[PDB]
Amino acid sequence: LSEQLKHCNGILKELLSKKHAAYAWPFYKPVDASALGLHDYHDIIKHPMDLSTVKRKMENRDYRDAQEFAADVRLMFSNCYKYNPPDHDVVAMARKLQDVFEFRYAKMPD
Ligand SMILES: COCc1nc2cnc3cc(-c4c(C)noc4C)c(OC[C@H]4CCNC4)cc3c2n1[C@H](C)c1ccccc1
């Protein structure tokens, strides 16, 4: 990995760590729309994203730069904010995990 992609991998490990598990866990795996009874999910969300998919892409060297990695993490949060009413518990959890992400992403080495 490039230096910037090492920083991204560190962020990814933190987002998956026990430290943040209380609010990160809904983002660990793809939304199982059928299992959750969310039969409109794939009509509303055209590009699903989750941390297991970001991890697989990082492991496969899919991300060529930090910007491409960040676009997937933000897509994951944006999907949550698009699908769910803003007062829902899962949106509160998204906001908290995105705060962890944005503050550490901002510490990117130049
Ligand atoms: C113990 O609870 C069972 C349970 N397992 C899971 C697994 N993944 C979930 C993913 C989402 C989710 C995200 C993220 N972004 O968009 C969605 C939609 C999730 O969203 C809550 C919606 C379900 C019904 N409308 C709101 C829930 C997930 C989930 N859950 C439950 C249902 C849950 C509920 C509230 C907060 C977190 C998890």
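Using the numbering of Swiss-Prot, the residues shown for chain A are 346-455, in order.
Structure determined by X-ray crystallography, 1.6 Å.
Heads up, the Cβ atoms here are built off N, Cα and C, so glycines get one too.
A mutagenesis experiment is reported in Swiss-Prot for this position, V376 to A, and the note states: Abolished binding to histone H4 acetylated at 'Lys-12' (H4K12ac). The DSSP secondary structure for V376 (mutagenesis position) is coil.
A mutagenesis experiment is reported in Swiss-Prot for this position, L381 to A, and the note states: Reduced binding to histone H4 acetylated at 'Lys-12' (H4K12ac). When Cβ atoms from all protein chains are considered, those within 10 Å of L381 (mutagenesis position) total 9, not counting its own.
For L383 (mutagenesis position), the same-chain residues 6+ apart in sequence whose C-beta sits under 8 angstroms from its C-beta are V376, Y428. One entry in Swiss-Prot concerns the mutagenesis experiment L383 to A. Its note says: Reduced binding to histone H4 acetylated at 'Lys-12' (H4K12ac).
Recorded in Swiss-Prot as a mutagenesis result, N429 to A carries the remark: Abolished binding to histone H4 acetylated at 'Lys-12' (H4K12ac). Under 8 Å, Cβ to Cβ, and six or more positions away along its own chain, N429 (mutagenesis position) finds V435, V436.
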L381 (mutagenesis position) - helix vs strand vs coil (DSSP): helix
